[PDB]
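**Student:** Here it is, the structure, as structure tokens.
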Amino acid sequence: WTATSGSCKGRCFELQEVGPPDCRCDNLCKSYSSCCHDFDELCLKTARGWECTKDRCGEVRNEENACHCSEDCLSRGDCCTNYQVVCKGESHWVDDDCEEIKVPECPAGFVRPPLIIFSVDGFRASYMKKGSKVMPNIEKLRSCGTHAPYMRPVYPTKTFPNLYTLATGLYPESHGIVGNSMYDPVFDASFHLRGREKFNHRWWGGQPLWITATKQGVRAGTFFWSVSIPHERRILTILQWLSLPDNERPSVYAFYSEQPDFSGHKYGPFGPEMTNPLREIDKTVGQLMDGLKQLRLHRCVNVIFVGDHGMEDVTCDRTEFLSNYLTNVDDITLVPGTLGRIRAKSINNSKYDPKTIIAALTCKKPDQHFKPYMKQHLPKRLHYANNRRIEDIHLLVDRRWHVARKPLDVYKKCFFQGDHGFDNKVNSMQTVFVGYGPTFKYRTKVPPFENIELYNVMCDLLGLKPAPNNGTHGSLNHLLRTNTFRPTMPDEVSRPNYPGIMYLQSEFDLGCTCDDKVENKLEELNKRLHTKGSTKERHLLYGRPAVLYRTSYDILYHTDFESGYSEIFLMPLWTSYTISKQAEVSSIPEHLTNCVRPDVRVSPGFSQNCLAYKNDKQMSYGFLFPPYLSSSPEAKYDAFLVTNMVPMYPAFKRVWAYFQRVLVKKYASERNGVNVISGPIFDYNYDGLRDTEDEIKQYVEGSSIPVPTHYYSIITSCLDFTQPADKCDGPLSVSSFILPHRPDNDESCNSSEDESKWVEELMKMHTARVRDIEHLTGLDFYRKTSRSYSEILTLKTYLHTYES
Ligand SMILES: *[C@@H]1O[C@H](CO)[C@@H](O[C@@H]2O[C@H](CO)[C@@H](O[C@@H]3O[C@H](CO[C@H]4O[C@H](CO)[C@@H](O)[C@H](O[C@H]5O[C@H](CO)[C@@H](O)[C@H](O)[C@@H]5O[C@H]5O[C@H](CO)[C@@H](O)[C@H](O)[C@@H]5O)[C@@H]4O)[C@@H](O)[C@H](O[C@H]4O[C@H](CO)[C@@H](O)[C@H](O)[C@@H]4O[C@H]4O[C@H](CO)[C@@H](O)[C@H](O)[C@@H]4O)[C@@H]3O)[C@H](O)[C@H]2NC(C)=O)[C@H](O)[C@H]1NC(C)=O
Ligand SMILES: O=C1c2cnc(N[C@@H]3Cc4ccc(Cl)cc4C3)nc2CN1C1COC1
Ligand SMILES: [Ca+2]
Ligand SMILES: [Ca+2]
Ligand SMILES: [Cl-]
Ligand code: NA
Ligand code: NA
Ligand SMILES: [Zn+2]
């Protein structure tokens, strides 16, 4: 109930929301059906439109007018945005030469540069180039300010997930808005775009920027606008708030446009009908910038132009139907479209089996336009699993396609020509970032980055301490002229042991054998120097990783590689090796095929054993440093040490062997040498974070050898590939992956073919940021470079995407 009998007299777009049953006059009252009777009359004036004309200049103030051209309007803070242009012979902001803003130029009483976020729905990255002719205001922001060629959204590339990620710095799995549509089984409640449940506070986790601001005594404008409030009125409301007295005036504001998404859905991303939407957004930006210029704030305010996601070509004819795969289609609920989420229709149906559904949806049709996953098997880069609102069964849908349950769902609902929601590495899903103002750099291009990073920066721009989030604070310092955040490197928690030779061969009863009984003062001292780390400078280029948790581990040095060996997990946390452009691949000799060798530096009781692998009929083993890249026949024996061995399913060993035999050398050839750090990952609770030992659900049978969920590699080289990896003077280049350790290759529909036709495709799907691996391992990499720390943070957030 609302008592709509109150009045918005003097309360229009009030910042403090009053509570029921008192009637509301804020920019959301409409969305709750709660506005006072007179809100439209007083607050949504339209008379005479949005522009001054010659004839209105110096008019008698008529309070019925939507905006004013009277002499008192600047002082009232309610001129039309073009008032000074039409009436005072000023120029439009866009017509002004762009001049560097070295310092804030703010009116008296402004404590800090205000931040205005100009957010645009469905604004595809390539619109900045392809639409440049019809977007002069936006192109001046872009060219004179700081811009990225694109910004990467989060998965799924839907509106509420991405806007709330922008607001919080969190992955959707953490903030709780994991889709446009959701069922929470704990609440027994459904979130939808239509209706009132979505307003319930229990859906919305984390702490959005407007709350972070308020709590730290920075006042905020309200970020959400009721759909019926026209854009011109949104802009005028913002400009009015900026004329409030200092004690009352917000420091942070958001504008939102439903365009170009709205038209994009109807016409497709590049439909001829898309030009006018882009012109209209640009005019709105023009209005803002002209309005700021009038208020003398155009060289004071920091303005962010940012999108939530892009737009792809999608038609009703490109729909896959689960009814063409499942017999049992009526026993499931599907969340459909550009992703699929599947659960049981009834929790009383005990005949529901996810295993049988996945199998019926796996590599069934030659050109199949979706791939089923258990959510914990999704690429770790998507960070899309650790929430009860994310169904166990997920369908990754190919770009340009939809999935639906049955055909009748499509036509008893072609209409639409665009959609979004796909994998966030897809080029069509990428969106835009521009920053303009005193705190941003001048005419600066920055590399693409992820929208999870922005919250931190908005906090920096406002002098706020960010709530804990999934950004890496300092990774975007290169966007900023001032207000940079200068972090220290985390302190190492666990110092390594450096074991010498402590055990005789006969002390080991591992059930391993090696044909290595083959016998020199010249070379005898040489191998001693290798085991004490005489080659470690070559193989450990950026310092040893720091272990950021309490554990017991040993540094082991070798001719060709160095490792940090966990006495707890009985395997390396990391193995580091450098492969030059000139390096030769060799085979595993016939006589050494099944060779495993005790490591006389490590006690039997902290070693793996071969008998456990013999008895475990499902589990085999591989090596972290590859025997194929041994520098000499004698050095190759090091590669068969029990301390280099890790558990691997035979199916995964196909993937691993091809990576180690073919791809590493390929990358060294292409990149002028590479440094590789490989190791295991344990994430059995799919939270993106390093497991403790008590969270491991699977061991090699009859043993305490824990089974990794994933294997990682970090592959670093010189950005200037005219320098070799091991003698790089300048910035680095990295690519990484986190490969799921699976007992089958069902994910790869062409896996019965040669590894040359599918393995590298798998690895590209499982591309990762170094930062992803840090979370999953509790390691901190790149501790000892000649690079600034902020630059290294940027490197650690880089994702190699493999798009054109
Ligand atoms: C991305 O960044 C985020 C933010 O930094 C990272 O997420 C954090 O990770 C931490 C570890 O997983 C986690 O810390 C825990 O906090 C528990 C209390 O959490 C509440 O309080 C915070 C602060 O206000 C709040 O933000 C939380 O919000 C979550 O939950 C609500 C609803 O419940 C949602 O509205 C919201 O979206 C959010 O959901 C997400 O997080 C939860 C986890 O809390 C997930 O389950 C969801 O799926 C979703 O992802 C909470 O309201 C605290 O209780 C924990 O302490 C336990 O563990 C320690 C271990 O030492 C132990 O000593 C304690 O005893 C305790 O265990 C006890 O409870 C166990 C389980 O009930 C039980 O088994 C034991 O026997 C014990 O009784 C812990 O400290 C933090 O909550 C989140 N924060 C957020 C915002 O998500 C995230 O990791 C980053 N991602 C990556 C990849 O890096
Ligand atoms: O009706 C609306 C609506 C209204 N206002 C908004 N404001 C945006 C929320 C937000 C968050 C972070 C940042 Cl940095 C800027 C902004 C501004 N957003 C929306 C989204 N939406 C529906 C269309 O898809 C859901
Ligand atoms: Ca959107
Ligand atoms: Ca974990
Ligand atoms: Cl969804
Ligand atoms: Na075996
Ligand atoms: Na297969
Ligand atoms: Zn949309």
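Here chain A follows Swiss-Prot for its numbers: 51-463, 468-573, 576-591, 617-885, in order, are the residues you see.
According to its header, the structure was obtained by X-ray crystallography, 1.8 Å.
Yeah, the Cβs are placed from backbone N, Cα and C, and that goes for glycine too.
Pulled these from Swiss-Prot:
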- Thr209: active site, nucleophile (ACT_SITE)
- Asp171, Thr209, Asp358, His359: Zn(2+) 1 binding site (BINDING)
- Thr209, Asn230, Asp311, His474: 1-(9Z-octadecenoyl)-sn-glycero-3-phosphate binding site (BINDING)
- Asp764, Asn766, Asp768, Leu770, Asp772: Ca(2+) binding site (BINDING)
- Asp171 to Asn: Abolishes lysophospholipase D activity (MUTAGEN)
- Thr209 to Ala: Abolishes lysophospholipase D activity (MUTAGEN)
- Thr209 to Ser: 15% of wild-type lysophospholipase D activity (MUTAGEN)
- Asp311 to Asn: Abolishes lysophospholipase D activity (MUTAGEN)
- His315 to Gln: 20% of wild-type lysophospholipase D activity (MUTAGEN)
- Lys430 to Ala: Impaired secretion. No effect on lysophospholipase activity (MUTAGEN)
**Student:** Which residues, sitting 6 or more apart from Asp768 (Ca(2+) binding site) on the same chain, put a CB under 8 Å from its CB?
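**Tutor:** The answer is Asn436.
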**Student:** For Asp171 (mutagenesis position), which of the listed recorded positions (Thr209, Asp311, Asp358, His359, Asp772) have their CA atom within 10 A of its CA?
**Tutor:** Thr209, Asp311, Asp358, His359
**Student:** Going by Cα-Cα distance, pick out whichever of the binding-site residues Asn230, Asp358, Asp764, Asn766, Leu770 is nearest to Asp311 (mutagenesis position).
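**Tutor:** So, of the listed binding-site residues, the one sitting closest to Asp311 (mutagenesis position) is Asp358.
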**Student:** Work out how many Å separate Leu770 (Ca(2+) binding site) and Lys430 (mutagenesis position) at their Cα atoms, rounded off.
**Tutor:** 11
**Student:** For a Cβ distance below 6 Å to any atom of ligand 5, name the binding-site residues from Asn230, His359, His474 that qualify, or say none.
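**Tutor:** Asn230, in sequence order.
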**Student:** May I ask which residues of the same chain, at least 6 positions away in sequence, place their Cβ under 8 angstroms from the Cβ of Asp358 (Zn(2+) 1 binding site)?
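**Tutor:** Once residues fewer than 6 apart are set aside, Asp358 (Zn(2+) 1 binding site) is near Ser169, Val170, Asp171, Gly172, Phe173, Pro203, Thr209, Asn212, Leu213, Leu216, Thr485.
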**Student:** Between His315 (mutagenesis position) and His474 (1-(9Z-octadecenoyl)-sn-glycero-3-phosphate binding site), find the distance joining the two CA atoms and give it rounded to the nearest Å.
**Tutor:** 9
**Student:** Counting other Cβ atoms within 10 Å, pick out the least crowded of the recorded positions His315, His359, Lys430, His474.
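**Tutor:** Comparing Cβ neighbour counts within 10 Å for the recorded positions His315, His359, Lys430, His474 gives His315.
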**Student:** By CA distance, which of the recorded positions (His359, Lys430, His474) lies nearest to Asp772 (Ca(2+) binding site)?
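**Tutor:** So, spelling it out, the nearest of the recorded positions is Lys430.
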**Student:** For the recorded positions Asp171, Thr209, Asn230, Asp311, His474, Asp768, which residues place their CB under 6 A from an atom of ligand 3?
**Tutor:** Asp171, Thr209, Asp311
**Student:** Among the recorded positions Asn230, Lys430, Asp764, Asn766, whose Cα is within 10 A of the Cα of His359 (Zn(2+) 1 binding site)?
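**Tutor:** Within 10 Å of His359 (Zn(2+) 1 binding site): none of them.
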**Student:** Hey, what's the Cβ neighbour count for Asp764 (Ca(2+) binding site) at 10 Å?
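**Tutor:** The answer is 23.
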**Student:** If you run the three-state DSSP split on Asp311 (mutagenesis position), which class comes out?
**Tutor:** helix
**Student:** Enumerate the residues of the same chain, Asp171, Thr209, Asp358, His359 excluded, that satisfy the criterion Cβ within 8 A of the mean position of the Cβ atoms of the recorded Zn(2+) 1 site; list them in sequence order.
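**Tutor:** Other same-chain residues near the Zn(2+) 1 site: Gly172, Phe173, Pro203, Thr207, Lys208, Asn212, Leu213, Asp311, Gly357, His474, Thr485.
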